[PDB]
Every structure is written in structure tokens, then in C-alpha cells.
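Asks: Here it is: the structure, laid out below.
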Amino acid sequence: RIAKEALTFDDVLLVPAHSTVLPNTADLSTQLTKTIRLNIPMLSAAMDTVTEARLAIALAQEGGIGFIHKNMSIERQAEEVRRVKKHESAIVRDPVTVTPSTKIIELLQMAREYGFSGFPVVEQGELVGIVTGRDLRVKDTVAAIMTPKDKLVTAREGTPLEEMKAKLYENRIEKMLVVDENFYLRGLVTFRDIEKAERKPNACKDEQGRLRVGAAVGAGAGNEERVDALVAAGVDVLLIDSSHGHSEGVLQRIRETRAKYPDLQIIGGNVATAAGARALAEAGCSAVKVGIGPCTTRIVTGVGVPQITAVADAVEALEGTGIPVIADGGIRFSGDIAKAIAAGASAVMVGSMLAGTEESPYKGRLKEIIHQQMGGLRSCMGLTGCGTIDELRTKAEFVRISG
Amino acid sequence: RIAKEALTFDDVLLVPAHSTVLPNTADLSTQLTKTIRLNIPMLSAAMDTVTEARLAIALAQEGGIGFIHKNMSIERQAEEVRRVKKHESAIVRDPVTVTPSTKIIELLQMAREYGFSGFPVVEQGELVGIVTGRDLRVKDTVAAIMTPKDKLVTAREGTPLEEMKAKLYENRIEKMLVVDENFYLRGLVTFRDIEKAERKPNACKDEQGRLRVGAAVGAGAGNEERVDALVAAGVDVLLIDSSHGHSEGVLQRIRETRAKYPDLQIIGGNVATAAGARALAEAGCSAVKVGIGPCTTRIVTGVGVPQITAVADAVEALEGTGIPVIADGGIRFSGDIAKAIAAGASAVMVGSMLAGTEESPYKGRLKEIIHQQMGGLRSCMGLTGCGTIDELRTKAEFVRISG
Amino acid sequence: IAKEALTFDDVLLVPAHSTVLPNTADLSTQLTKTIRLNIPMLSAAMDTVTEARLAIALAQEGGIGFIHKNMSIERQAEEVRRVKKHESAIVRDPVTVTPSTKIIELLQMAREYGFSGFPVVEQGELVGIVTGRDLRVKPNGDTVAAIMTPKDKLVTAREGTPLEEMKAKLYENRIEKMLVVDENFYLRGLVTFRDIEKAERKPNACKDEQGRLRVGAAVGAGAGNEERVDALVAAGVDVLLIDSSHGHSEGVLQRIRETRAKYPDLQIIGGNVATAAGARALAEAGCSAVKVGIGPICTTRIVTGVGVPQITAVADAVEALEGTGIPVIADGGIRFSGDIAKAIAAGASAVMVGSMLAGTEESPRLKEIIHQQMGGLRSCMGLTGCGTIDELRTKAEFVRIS
Amino acid sequence: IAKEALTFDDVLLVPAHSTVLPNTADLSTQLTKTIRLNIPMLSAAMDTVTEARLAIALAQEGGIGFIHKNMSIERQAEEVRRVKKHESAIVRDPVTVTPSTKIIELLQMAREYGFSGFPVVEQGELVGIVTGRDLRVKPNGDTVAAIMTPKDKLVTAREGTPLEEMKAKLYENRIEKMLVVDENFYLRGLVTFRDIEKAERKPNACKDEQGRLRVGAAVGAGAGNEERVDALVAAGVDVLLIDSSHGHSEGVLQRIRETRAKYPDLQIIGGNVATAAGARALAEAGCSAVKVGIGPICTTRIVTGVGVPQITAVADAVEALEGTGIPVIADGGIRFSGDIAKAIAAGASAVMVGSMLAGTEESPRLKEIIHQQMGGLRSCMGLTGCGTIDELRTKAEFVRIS
Ligand SMILES: Nc1ncnc2c1ncn2[C@@H]1O[C@H](COP(=O)(O)OP(=O)(O)OP(=O)(O)O)[C@@H](O)[C@H]1O
Ligand SMILES: Nc1ncnc2c1ncn2[C@@H]1O[C@H](COP(=O)(O)OP(=O)(O)OP(=O)(O)O)[C@@H](O)[C@H]1O
Ligand SMILES: Nc1ncnc2c1ncn2[C@@H]1O[C@H](COP(=O)(O)OP(=O)(O)OP(=O)(O)O)[C@@H](O)[C@H]1O
Ligand SMILES: Nc1ncnc2c1ncn2[C@@H]1O[C@H](COP(=O)(O)OP(=O)(O)OP(=O)(O)O)[C@@H](O)[C@H]1O
Ligand SMILES: Nc1ncnc2c1ncn2[C@@H]1O[C@H](COP(=O)(O)OP(=O)(O)OP(=O)(O)O)[C@@H](O)[C@H]1O
Ligand SMILES: Nc1ncnc2c1ncn2[C@@H]1O[C@H](COP(=O)(O)OP(=O)(O)OP(=O)(O)O)[C@@H](O)[C@H]1O
Ligand SMILES: Nc1ncnc2c1ncn2[C@@H]1O[C@H](COP(=O)(O)OP(=O)(O)OP(=O)(O)O)[C@@H](O)[C@H]1O
Ligand SMILES: Nc1ncnc2c1ncn2[C@@H]1O[C@H](COP(=O)(O)OP(=O)(O)OP(=O)(O)O)[C@@H](O)[C@H]1O
Ligand SMILES: [Mg+2]
Ligand SMILES: [Mg+2]
Ligand SMILES: [Mg+2]
Ligand SMILES: [Mg+2]
Ligand SMILES: [Mg+2]
Ligand SMILES: [Mg+2]
């Protein structure tokens, strides 16, 4: 009964091809699900050491999409989603505000805590002043030291980012207040954010232009109050994440959630076989995750399928569904990403890679890791003659290496 | 002549399957021989650093069955068996007693040595008092300080463990004396033992409810006085253990022992081929052990078959005999156990694993090792869609990995 | 300028004629004129060294520990009060439980005090007792009244009963705990079997005139020292340590004088000094005992450059106070058993230690550190021919080594 | 207080005018007034240093070893008696075998004494000899009578025969062993070829008036010292060492006085002291030699704080005994050959060592440790101009180094 043969990343190499593709001109975009299109093929995994609201924003601005983890309160997990959801490429709807009668003592705690010293001043939604770093080098309430209503530089909602950069610079100020017909605060946008959005203009957003975001839950029932709470928080894609997704209890959860939310984008995981991939698709998954022990699952449980064979078997299973496959774990170096995609994955998940970054809960700023990795994928596509992630997943051939 | 190909644990992985099996509800029981059923698929090996009476009791209470080693006197080996055999789940028949005229000086040596300070007091079988830790904080003979006959809390043989827990608690005491119609001591059972037997209620016992136990001998004749002495001591399964069990001298011993004890459960080992497995079965083995160099046997002698192929070849050989196969040695991690079973073993032997424990002759208590390992097997069965050890040995498919 | 000054390591004790064995030597010494110790050892007033638990253990070995001042004034009083409520083996005001108490709260009440034996009291009267045995099985959720040994089955002894007696009652009933009661069956205290055995094996407890374990506490320069003083005096502290990085200050001397005024009665330890004139200041300000040690953590000297090597320091204080009957404690610099003996030989009437006990069970086991430290002292007493601490303070001779 | 005190490392020996070569220097020195050594070295009374085997080897190099007191009184007497039964090269009371003895027991009798040559004695008379040669082949199981060289083929010498003579008999017959016999052909002892060669190459054995190797033993404070004393006196010990961690005790002084009473005759070493008045006590109590060394295992000072640096110690004893003719031994602190020379120069008449020999073949090889240690002494004797130990004790000069 002891026979088949299966292949991992280190077992294969990608062959070079005639190419007209250049690294800086390859297109890194890919359909995560039939309705969500990433600009880079990367997801951050929902681990308490990788992804909360901070990194999810950082990654969606890069082109990707982060997944808030369930090792936190139901209510704290929903507010994380809302925090990403209230983000644009570079405008912050629902900023952290103050009121005129905020004491200035209580105001320096907000800045010591929040890391930015600049807040719009409000009065039940009506914008009323603004108080920033410069207005604190003295001692009373905000109202004494705030820049009053009549001198506020603002922009109506809809005005393009350039018109606000013009305005911000002409007025020699760092914070633009987005404002209503009735002067109700609708958004805050710094000079920092507009520069960081003219470069890297490939944020992954929905049809309302707001940052896309995922969230994970486990299966096993009882998660209904949670699954409902992240939907209510307007998550883009719900992750129903399992150590073994071909079990009946997981298929069940997925069947149930698809009933209560016919258009919500769901990833089920993790499978490792064509059967699991079909059953996860058949229960209602928008995309399936693949990663059974690629890892103590192997040493402890004795169970696993190496990623190269697992991905390509899930993908063969699902031809003609439009249900994409995510490769999850086993990721050592950058070229492993390229192999995973070449084996037919439409995106990859990573978590250990990003677990020490700045924007995560030994460090780095996210934009540099994503750059080194995405430059590696760019190299590969130029070498394989593959302009789009579409081309790579279907064109590039493999070669088997030994030692 | 230099051709075949053979597979070890690290050469294979177990594939995931559709599953309705949960770890905490999988059934770990398996037929060791046609008449002995373990509750977990584990044997401890008969090594002077692993298994004597202490660990054999510890393991049989867990579900398994330990094998007393032959690196000790014939007479000391039989008394080890009797010691396990006089154990129930949690009642000690033939406790360590005293008599009223035992000096109390000689009594503290018994406690310094034996590790428990509580002994029933007897007078040629008649129970007569009891002396425990509390009765020593003074200085004469036992008779001065013992709790007299008329105040002894006892229970007739047959009373359930709960009725004795009731009685022990109602009387605010830690030791229950099991007693005859004629007040002859028949057993001792502490409060400790009843708690440790309400949890972990899967002790592996015979039809008299007494702890099961194995014992090893070598072949090569002259062992007859020993083989007879362990039978006389009421061992459950005799191990006739050899570096090479397909030799004629071992087949012979086994043929002879089966003649003198037609219903004694015998394991012969070790073989590594279908031929050896058939010949060991044909000589009269209840179960065959498989492990030729999986180990200096390999480096020194140059000889061996990797376990995965050896097990599955022995098991194919023996289809339709009801003679089970034990995988022996080569065991690194927990998932190796699962692979061995999946290759068709009905139990596994381990020894190095348990060589530092508490209950063995760098440590641990046995119940924790057996827990971590059996939880690993439980993981695997949930992943492979396999509820019983029966299902695992016959359903779960394999996948071949390289590097 | 420049006068030579020796540390412990610069000296060695001379063997003299000896009629003293280790087992013979008398380790007792007068802390102050009212307070005599049974081993010449003090615990430092440090958050990682001495609190109520350790101050009771030191006392049971023969010494005194000092409760640190890193607490609210009220919390420290209870520490000191907690020590004071231990006699020989009796334990006054033991923790009780009411026959209402739920067992889920009773076992809640177990994991934090450590023990499981609580007397059951119902608004003054003593009605039962629960021990870990009664807890073993859930009654059926009911309360403590449904597991307890009841009043008509309580084994008690009248207060004043000899300790050897209520031990024999304890053996005869085979029970671990003894209830001590007044003539109205009111709970005077709890005495366990374990305590009585640690009172034959530790007959050298440094106790009070009412039989209570002894204890000290430290106050500092903080802007509420006055009230800290009074809290401890009223909480019944045996000795007060006005403790200073630099006791030859006018701030300390102030406090020392102001306190001896308000409390003509209270045994006072002032420190630290390292000079004769420093010792005179603390004495004349009204101290019972001077603590010496400025310099002997070796960052005092490094960051500041200030210090006096311990042996010269101790011996200048002793000499500056020659005739006054004011004792001198040696604080810090003490690594080995042999440093203790040198401190006492230079005239210290007792020794303070902190980091030598900082990782003990009683620290925030200790029976053993004291046994080997005091065992070396005994060795040294035998080798030098001094069987009384007062002998080793005045008799032993020194030799300069390189 | 405080008088300076030097160790070995604090001093250096001054070169003086010298007419002495290393080969010239006379290493002999008077242990006591009856006992003179040929090298100024003693073995310590330690379970891992000196027993009968080593006490014979030290004696053959010129010194005396001391049998430890970690034994039954009777077992120690046999140790001491065992040493005493070696003359120059003769070996009295050698192990014999009876013509009954089975060879399976004879070879059993080989692996534990080490050797294979046993004289064969049948109830007094000498009847043969078996050596490893006769054992080589099984006779056919028979006994020793069937392999032995028989009486009519025995090569013997009459007791009193010169050692050079019975060597030449040995060569002439080409046999390894020589039997020494009285005028009745009774076995007086055994002399091997190996011994005679180690008696020309080691002509400096510290022997007794009957020609017997010399030896000492230690008694302690234990509750049966009296009988330990007598066992050794009767077993024929040369010197008795009443040995103490602290000999300025009234317990030792007691024992010293009580023994010199019972034995006006017996050469006694008392120790250890480290003071003049300590040396006087031991002398006046009736000692032949005082052992010095309290402090020089360096845990004496660490656990206890007590000790005197070895050089000051040795020199205070020597001076305190100036005129009495009582010698002084220096015990411990001795690492190098150069420490020995400093001890003797400070006035020690001899030196004790333990850990310097603790891992030798003769310990529970040694010819070599003594050769290099004594070779350095010779070097130092040449460089300082002292050819007699008495010279190096009184002539050499010291210089203080840092
Ligand atoms: N009140 C707020 N609520 C939410 N996010 C805010 C708020 N104020 C600032 N931010 C965000 O946090 C970032 C911190 O920027 P910060 O206010 O320190 O910079 P700045 O003062 O505009 O710029 P500079 O550092 O050039 O002086 C902003 O760029 C914006 O992304
Ligand atoms: N949109 C705005 N309309 C009117 N005044 C504004 C606006 N944004 C900022 N200001 C005011 O301009 C001044 C500086 O604002 P800005 O955010 O550029 O400074 P800052 O963050 O305090 O500067 P720094 O870079 O020194 O930390 C403050 O008095 C602030 O209240
Ligand atoms: N006389 C005996 N002979 C054989 N086995 C015994 C004997 N007495 C006790 N045992 C076993 O050894 C164990 C040691 O238990 P022990 O007597 O120290 O506990 P106990 O006093 O009943 O309990 P506790 O620790 O709660 O006070 C018992 O739990 C039982 O398994
Ligand atoms: N079955 C019994 N019948 C009568 N008396 C008993 C019985 N078992 C124990 N005792 C008595 O009860 C008392 C305590 O018994 P138990 O075994 O509970 O205590 P222990 O092991 O000495 O306690 P500890 O937990 O303090 O070590 C003793 O006097 C003992 O003789
Ligand atoms: N209610 C209490 N209040 C204060 N101190 C207590 C109390 N109970 C116990 N102690 C202290 O704790 C110790 C006894 O605790 P413990 O509960 O472990 O005794 P025990 O179980 O009855 O004796 P053993 O464990 O030997 O069978 C005593 O030394 C005693 O000082
Ligand atoms: N003074 C007393 N009077 C009456 N009953 C008592 C008394 N002290 C304890 N008991 C009862 O005796 C039993 C427990 O005895 P004890 O307190 O001496 O041991 P324990 O510390 O609970 O047990 P263990 O040693 O097993 O931990 C309980 O039923 C308890 O209520
Ligand atoms: N019977 C004996 N009794 C006591 N000592 C003995 C006895 N026999 C030998 N010795 C000691 O052992 C040494 C000789 O032992 P050994 O048996 O090795 O001599 P050997 O074989 O005759 O000489 P070689 O080995 O050089 O040929 C001597 O130095 C001697 O002191
Ligand atoms: N004094 C003696 N008189 C007669 N025969 C002797 C005498 N000494 C030894 N022999 C005999 O000489 C033979 C052995 O000679 P010797 O004892 O000198 O050497 P050995 O130590 O046995 O041998 P080896 O050097 O080979 O170990 C034996 O036959 C022995 O009995
Ligand atoms: Mg700014
Ligand atoms: Mg700025
Ligand atoms: Mg007990
Ligand atoms: Mg108990
Ligand atoms: Mg107890
Ligand atoms: Mg030879």
C-alpha cells in the first residue's frame, strides 16, 4: 500500500525560457477569488505574532491582504477589521479625534500612546478645530491651544489626492481634513500618507476604495457569533482555518456560512489532496488553502504531502471552477514562492517571514521584505518568459533535481 | 544480485483523508495476539534499563503491557511477574504486611526502603491491625502503635471501587483493606489508587481483572528451567527474543514451548522477511516481532531491512493467520508509530523512549510520555479518517518523499 | 593624609589555646541592652530578602529579620504584626472560615495561603474544623458546614496546656491539628503537629517576654517617616532600624533624636557609619545599636569613590563606643562563614546579611544556610579558644596577610 | 592588633657564597633526638596517601610515612608491623604455601598479592618453592607439591650471609629468588634479586637499629585513642603522631601528657600548631617533634577564617623552641621543590606532604617525585651555600618580595 511519490520545493527547479519579460515590468496581480484581485500574490497568515490591524493595512497598501487572527476577543477582532476597512490608499476615515473640552493632560497621554500627536477637534461629528504637535509647547483644555474653526484648511470629499497635496503645500501644513457639505469630519490625510501613496500606488482595495482585509475563524461550531461579528465588521474574505479541512465538521461550517452570506468570500483550509480540494470547493469555498504538514505536524502526527505535489493536485482537481488555490507554509526563500505559483497556486500565504517586522504586533519595515521577495519573483518571471501570474501558473516548466 | 529497494519511516508520509474522526474519540485498542487486546498499541522492551515490575504495572494501567527482562535471576524474574500479576487496575493483592510483634525499628527500615509507610498487620493471613505513617511519631513492637482489629475499616472482596471510596471518605482514611468472609487479608487499596483508576480507566487486564504482563527469554536451550518458571508465575505472553529469529535454533525453542503450553501466548522475534514471519508463525508464535537492524547491527554486521518494507512484508506473509505483527525499534518520533501501524503493525515496541522515566529502573513520569505519544497517534488518525487501529492498518495510504 | 585600612581578606584569625569544641560554643550575643539573640545574625531590610515569612524563619533559627520599607505604612504593620503572632509553636489569630463558606471558595481559599486546615468560627464561637481530608470528595453546591468535623467531635486543649501535653493529645487522636481554646471555648490559636516537632528541633527561637517571636523594621528618609515609626511601634515591633546610606547625616541624626524623644523605650538601630565620629553621632543621638558598613554590590566605591574597608570600619566603631555598652552590627561584605567570625572578632556584636539569603524558600531553604554559616563560626570558635561571642569579640587576635 | 605574616610566596632565598654542588649536599636531618632521616620528607596520614605499601617506599627513599587512623586498631598494627618486617633487602615472615595447596588456589593466591614466588612450608619445615614458572602448565587437579622445586634442589643462604654474597649465589644458579634459613633449615625470610638491585640503587633507606625500615602512625581524639596508642607501640612503630586540626587543645595536650607518662621512651610528634605558645604547650607536654601548619585544601581559612601563613608560623615555632633540641616539621602548603627549601630555611627540620604523593603507584611511581623534589632542594642548597640541612636551617637568608 506503500507507494506513490511526491515532490517538495527543493525537489524542483524552474526552467528558463525565451523571454520578452523584464523584472520591473512584470505584472504581479492575481485573482485570489473570483471577485478579489490582489496586486501581489501574498497573504499574511492569521497568527498572534504576524497580523493585526497594523500589518493588514501595511500589506494591503503593498498589493496584498492581511488576515486578523482569532487569538483575541470577538469584539476586539471586529474592531481590527473596521480599522483596516476605514482606511483608503492614503486617507483615514474615522480618525482619532478630540473635543474642545478634552484636557490637555489627557491629550499628551493620547499622543504618548497613539504615536501621532495630531488630532482633529470635533463636537459630535462637526469639525471644530485641530490640535497638533506644534500646539503643545506651553503648559486648561484643547480649546485654548487648538487652531480654530475659521482657519482650518479642508477639502470636500471626492477631491483628488493631488488637489489636497497642492492645498497642504500652499498652506505649509501637514494634515488635510476631509469634510462634509455641513463641515462634518469625514477623513484625515497627512502629507506623509500622500507621498507614500504616489509611490507604491498598488494598494489592494474594494469598489469603495477602502483597504481590503481578511479574518480567520476556526470551525467546530460556537464560532457563529464570531463569524457574524466579522461580517458585520465588513471583512472582505473570511478564513475558516483548520489543521485538517477535509473533516466533516469543517465542510459543515463552510456549508452553513455560505448559507447565511451567499456573496461573502470564504477561504477554507487546509487540504492537501484533490479530494479535499473538491470537497472544500463543493461546500462553498471561494478559494482553498493547501498545507498539510510542510512543521511538527510531520514529526508528531506522521502526516503530510509535500507542497509541490499537493498544490498541483488541488489545482488539477479544481480546473473549471474558478476557485483559486493558496499555497500555505513550507516557504523558505523567495524562489519557493515562484515554484508554488508555477505549480499552480494563485497566491501564497506567509507568516514567519513577517513575524518580526515593524508593522507586526529582529525587525524591519514591511515594505522592504515585500520588496526583496517581489523582486525575486520578478527575476524568475523574466527568466521563465512569463509576464503575468496567469502565465507563470500555466506556462513555466519544471526540472527534477537530485543532489 | 544487487537489487530490490526498501523503505524506512523517513521515506514515507501518511496522506490525509476525508475524516469524521476526532483525536479524543479515536479508539486506540488493538489485538496483540488472537486472545490479548491492548487498549493502546504499545509494548515496553525487555531491557535492564526500561522494564521491571515497576514500569510494567505503570504501562498496563495505561493500556499497554511491559516485558520483564532476563538480565536477572530466574527466581527474581518470576517474582517480578507475580508482582505485576497480583495487581488489579487499582487494588494490590498480596500487599507488604507486618505482624504485631514486628519491632518498630525494623518497621522504619521497611518504609525507608519501600517508599510507603503504611502496612496491614497480619497473623498468618488473618488481618489483625494496620499501621501507617501517622502511627510512628513517638519512639516496643508494632502491636503497641497499630490501629487495632476492632476499629479497622474494610470491604469484602467484590465490592466496587466506588463503594470503597465512599467508605474511605466517610471514615476520613486513606487505606482500604480488602477482606475475606473469615477476615483474612485479600487486598490493599489506597485513595491514591482509586483516583488514578477513575481517570485513565483503560488498564490492560486479563479475565481475572489482574494486570497483564510479559517476560523475555532468549533461545539456545537451557532456558527451559526459566521458561517454565515464568509460566508458573502466570505471565501473559512469553517473549522468545533473538537477534535473528529465522535461525533453526529459535524456531526449535518455539516449537518446544508451544508443545509444553498449548495456550500460552508467545511472541517470537526478530524477523524481517515474509519467510521469517511465516516460519515464526508456523512454529507456533501468537505474534511475530519485526526489527532486523533498524543500531550497530547495521554498521557492524552490514545486515538489515528498513522497517516500513519489513513490517508490510511480514504482514502480507501472514494474511489469514490472525497472527499480529509488532514493529520493534527504529522508532524516532510519534508519527513513526503511526507509520508503523499504517504499514500494518498491530502494536509497536519501544524501550529507549522510556529508559529514563520515573517507573523505569533525565526523567519523567510514564503517564506523560504515553500521553504525548498517544496524542500524536490521535492527531494522525483524525487526519487519515481512521477511527480504529483496525482502520489505520488497512485504510491509510502512503506517499513517497525524497528530500 | 592616608591611613591604612583592611578588609576581611587582609586578615586572618590566630589559633589560640582552646578548651572549646564546636558543639560547645555559645552563639548568643546582645543585640541591644534589652535584646539578646541566640545566633549573631540579622536579615537585611531588602525586598528580595526579608518579609514576614523570612522574619519568622530567622527568628526560629535564633536571629532577627527586618521588614523592608517598600510598602504602605499599613501593610508593613501587618507584616510586623504577623511575625509577632507566633509564639513557641502556637499560632494566634489563625485564619478561620465560616460554616457558610462554599467549598468552591474553600479550595479557592487553599491555593494561596498554602494550607488547608482552617478552624470554623461562626461569629465568635468555634463550631468545627475543615482540613484537606474533608475536601477530598464533593459533598454532593454545598458549603463548609457539610464537610467539617463538628463541634461535638473537636479535640481541643485549654490555653496554658504544656506543648508536650497537647502533642500527646494529638498522637492519641491521630489528628494533624490542635485547637487551643479559652475557658469559654473561644479560639485562642492553632498549634499543628509540624510546629511542635520544629520546636524540639529548633529550641533556640529568639522570643519576647510574652513568648512571641521577635522582629524589626526599617524606616527611611521619606517625607512620612514619622508615621511609619508609629505604625511599627504600635504594631509591636521589637527593634527599629533607622537605616541610611549615610547615617552621619543631619537628616538621620535628626530622626534618631526625634524618635528617642517620642519613645524613650524603643530599641533603635542607626546606620550605616564607618568612622569613630560617625559612631559617636549615632550613639549620642540615642541609638541602642550602630550598624557599620559603608563601601562593602560594589558600586558604592566605583560610582562614588567613598568607602571604608570593613574591618577597620567595624573596629573604629567598636573602639569609639568602648564603655557605652552600645553594640555594633556589621553590614555587608560578608561572603563566607569565615567573614562572620572576623567581623565579630573585630568587635561586632552581630552581623547583617542580605544577598546570602536572597533566594531561599522563606525569601520573597533557610534552615541550612544558617546551619553551615553558624557551623563555620563554631569551627572558628573552637580553633581560637572562644566559647562565648563576648570572648570572640575581645579575646581573638589578628594577623596581617598579603 | 595586626602583625604581618608571610607565606612561601612572599619570600625568596638569597644566593650566598657556595662551595657546595648539588651532588654534594647532605640531605639528612634529625626528625627527633633518636630518629635521623636521610631525606627531609614525611608522608601525611591520609587514606589516599600513605599505607604500608607507601610507608615502605618512602622509607626506601630515605623518609618516613605515617599510617592513617581510618582503620580498626588491629588492622593498623598489621600495617605498621608489615613495614617493620623489611630490612635492607631481606623480607621476614614472607607469605608461604603448604604442599597441600591446590594450584587452582595457588593461582587464586597470585592475582591479589601481586607475586607468584611462595616458599613452601609444611608445619614449620621448609620443603620447596613454587614460582610462576612451575605454574605455566597444569600438572595433569593436583596440588602445589606436584609443581614445586623440591627440598633437595633448594638454593638457600644462612641468615647473616652478606647481601653481595647471596646475590652471587643467585646469579650462579640463575634463579630469581633466594631462601634465607637458620641453622635448623627454618625459613628466616625471602630475598629476591629485584630487591638487592634496589638496595644498591637506593642505599639511603631510613632504617632501625635492628636494620628494619622505619615507620610512624597517627592517633586522633576518638574515644579509644589509648588502645590505638598501645597497639602501635607493641606492633613496633618508630614514631607516634598525635595529630590534631588544633593541637593547642586541652584534649591533645592531655593525650600527649598521658602517653609520655605511659611511655617515657616513645618518639612523639604533636601537631598542628602555628604559634610560639602553641609550640611550647606541645613541647612541655612532652613531644619529640612539633608539626606546624594551621591554614595551609584552602577551606580552613574560608569556612573558619583561622590560619597563620606558613613561613611566619614555622619560624615562630622554631624560635619558641630555640635551645630545647625539639625539631619542627612543616605540614602542607607545599607545592614546589622550592617551598620545601623555604620551610627548612625558616627552621623546619623536615617537611610533611600528602597531596604531592596522592596518586602514586605506592599510594592506596614515587621514586621519581622524590628525585625531582630532592633534586630541587639540592639546587637550592648549592645556590645558597648550605651543604647540610642544619646549615640551610640556620645559615640561609630571606628577602621580601611583592
Ligand atoms: N488623529 C489621527 N488618527 C489616526 N491616524 C492618524 C492621526 N494623525 C496621524 N495619523 C496617522 O499617523 C501618521 C503619523 O504622522 P504624524 O502625525 O506623526 O506626522 P506629521 O506631523 O504630519 O508629519 P511630520 O513627521 O513630517 O512632521 C500619519 O502620517 C497618519 O498616517
Ligand atoms: N488643516 C489645517 N488647517 C489649519 N491649521 C492646520 C491644519 N493642519 C495643521 N494646522 C496647524 O498648523 C500648525 C502646524 O501643523 P502641522 O501638522 O504641520 O505641524 P506639527 O505636526 O505640529 O509639526 P512638526 O513637524 O514640528 O512636528 C499647527 O498650529 C496646526 O494646528
Ligand atoms: N503495604 C503496601 N504494600 C504494597 N503497596 C503499597 C502498600 N502501601 C501502599 N502501597 C502503594 O504505594 C502507594 C504509596 O502510597 P502512600 O501509602 O504513601 O499514600 P497514602 O498515605 O495513602 O496517601 P497520602 O499521600 O494522600 O497521605 C499507595 O498509593 C499504593 O499504591
Ligand atoms: N482501614 C483502616 N481502618 C482503620 N484505621 C485505619 C485504616 N486506614 C488507616 N487507618 C488509621 O487512620 C490513621 C491515618 O491513616 P492514613 O493512612 O489516612 O494516614 P497516614 O498515611 O499516616 O497520613 P498522612 O497523610 O499524614 O501521611 C492511622 O492511625 C491509621 O492507622
Ligand atoms: N489556619 C492556619 N493559620 C495559620 N497558619 C497555619 C494554619 N494552618 C497551618 N498553618 C501553618 O502551616 C503549617 C501546617 O500546614 P499544613 O496544612 O500543611 O499541616 P498538615 O497537613 O495538617 O500536616 P501534614 O501535612 O504533615 O499531614 C504549620 O507549621 C502552621 O504554622
Ligand atoms: N482538633 C481536631 N478535632 C477534631 N477533628 C480534627 C481535628 N483536627 C483535625 N481533625 C479532623 O481530622 C481529619 C484530618 O486530620 P488532620 O487534620 O490531622 O490531617 P490532614 O492534614 O487533613 O491530612 P493529610 O496528612 O492527609 O494531608 C479531618 O476529618 C479533620 O476535620
Ligand atoms: N612471597 C613474598 N612475600 C613477600 N614479598 C614478596 C614475596 N615474593 C615477592 N615479594 C616481593 O615482590 C618482589 C618480587 O616479586 P616478583 O614475583 O615479581 O619477582 P620475580 O619474578 O622472581 O623477578 P622477575 O620478575 O624480575 O623475573 C620483591 O621486591 C619482593 O619484595
Ligand atoms: N631458591 C631456589 N632454589 C631452587 N629453585 C628455585 C629457587 N628460586 C626459584 N627456583 C626455581 O626456579 C624456577 C623459577 O626461577 P625464578 O624464581 O628465579 O623466576 P620466575 O620469576 O618464576 O620467572 P620469570 O622471570 O619468567 O617470571 C622455578 O622452577 C622455581 O621453583
Ligand atoms: Mg509633525
Ligand atoms: Mg515635521
Ligand atoms: Mg499519607
Ligand atoms: Mg496525606
Ligand atoms: Mg500528613
Ligand atoms: Mg624475570
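Each position is counted from 1, following the chain as shown.
Heads up, header says this was done by X-ray crystallography, 2.9 Å.
Cβ from N, Cα, C; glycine included.
Swiss-Prot lists these features:
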- B:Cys295: active site, thioimidate intermediate (ACT_SITE)
- B:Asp241, B:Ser242, B:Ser243, B:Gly291, B:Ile292, B:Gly293: NAD(+) binding site (BINDING)
- B:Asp11 to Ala (Swiss-Prot position 13): Causes a 38-fold increase in the value of Km for K(+). No change is observed in the value of Km for IMP (MUTAGEN)
- B:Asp48 to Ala (Swiss-Prot position 50): Causes a 17-fold increase in the value of Km for K(+) (MUTAGEN)
- B:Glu52 to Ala (Swiss-Prot position 54): No effect (MUTAGEN)
- B:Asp236 to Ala (Swiss-Prot position 243): No effect (MUTAGEN)
- B:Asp241 to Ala (Swiss-Prot position 248): Causes a 130-fold decrease in the value of kcat (MUTAGEN)
- B:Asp328 to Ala (Swiss-Prot position 338): Decreases the value of kcat by 600-fold. Increases the value of Km for IMP by 12-fold (MUTAGEN)
- B:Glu359 to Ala (Swiss-Prot position 369): No effect (MUTAGEN)
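Can you walk me through where each of these features ends up in the structure?
Replies: For B:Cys295 (active site, thioimidate intermediate), the Cβ neighbour count at a 10 Å cut-off comes to 13, with all displayed protein chains included.
If you take the C-beta of B:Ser242 (NAD(+) binding site) and look for same-chain residues 6 or more apart in sequence within under 8 angstroms, you find B:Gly218, B:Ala219, B:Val250, B:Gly268, B:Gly269, B:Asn270.
Around B:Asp11 (mutagenesis position), a 10 Å sphere centred on its CB holds 17 further CB atoms from the protein chains shown.
In the three-state DSSP assignment, the secondary structure recorded for B:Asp48 (mutagenesis position) is coil. Around B:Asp48 (mutagenesis position), a 10 Å sphere centred on its CB holds 12 further CB atoms from the protein chains shown.
Counting only residues at least six positions away in the same chain, the Cβ atoms of B:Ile68, B:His69, B:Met72, B:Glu80, B:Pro361 sit under 8 Å from the Cβ of B:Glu52 (mutagenesis position).
In the three-state DSSP reading, B:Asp236 (mutagenesis position) counts as coil.
When secondary structure is read from DSSP and collapsed to three states, B:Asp241 (mutagenesis position) falls in the strand class.
The Cβ of B:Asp328 (mutagenesis position) has 28 other Cβ atoms within 10 Å, all protein chains considered.
Same-chain residues at least 6 positions away in sequence with a Cβ under 8 Å from that of B:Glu359 (mutagenesis position) are, in sequence order, B:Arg54, B:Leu55, B:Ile57, B:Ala58, B:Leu59, B:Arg365, B:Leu366. In the three-state DSSP scheme, B:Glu359 (mutagenesis position) falls into the coil class.
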Asks: Looking only at Cβ atoms, how many others are within 10 Å of the one on B:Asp236 (mutagenesis position)?
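Replies: Here the count is 24.
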Asks: Which of the recorded positions listed here (B:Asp11, B:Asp48, B:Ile292) have a Cα atom within 10 Å of the Cα of B:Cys295 (active site, thioimidate intermediate)?
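Replies: Near B:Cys295 (active site, thioimidate intermediate), where near means Cα within 10 Å, the recorded positions are B:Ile292.
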Asks: Other than B:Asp241, B:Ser242, B:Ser243, B:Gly291, B:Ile292, B:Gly293, which residues of the chain come within 8 Å of the NAD(+) site, judged by Cβ distance to the Cβ centroid of those residues?
Replies: B:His244, B:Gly245, B:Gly269, B:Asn270, B:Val271, B:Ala272, B:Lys289, B:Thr297, B:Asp328
Asks: By a simple count, how many Cβ atoms lie within 10 Å of the Cβ of B:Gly293 (NAD(+) binding site), its own Cβ left out?
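Replies: If we count other Cβ atoms within 10 Å of B:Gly293 (NAD(+) binding site), we arrive at 22.
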Asks: What's the CA-CA gap between B:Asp48 (mutagenesis position) and B:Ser243 (NAD(+) binding site) in angstrom, rounded?
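Replies: Per the Cα atoms, B:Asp48 (mutagenesis position) and B:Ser243 (NAD(+) binding site) stand 17 Å apart.
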Asks: Using Cα coordinates, what distance in whole Å links B:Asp328 (mutagenesis position) and B:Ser243 (NAD(+) binding site)?
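Replies: If we compare the Cα positions of B:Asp328 (mutagenesis position) and B:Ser243 (NAD(+) binding site), the gap is 12 Å.
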Asks: How many other Cβ atoms are found within 10 Å of the Cβ atom of B:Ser243 (NAD(+) binding site), counting all protein chains shown?
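Replies: Summing over all protein chains shown, B:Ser243 (NAD(+) binding site) has 15 other Cβ atoms within 10 Å.
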Asks: What's the number of neighbouring CB atoms sitting within 10 A of the CB on B:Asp241 (mutagenesis position)?
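Replies: If we count other Cβ atoms within 10 Å of B:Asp241 (mutagenesis position), we arrive at 22.
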Asks: Do me a favour and check the Cα-Cα span between B:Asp11 (mutagenesis position) and B:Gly293 (NAD(+) binding site); whole Å is fine.
Replies: 16
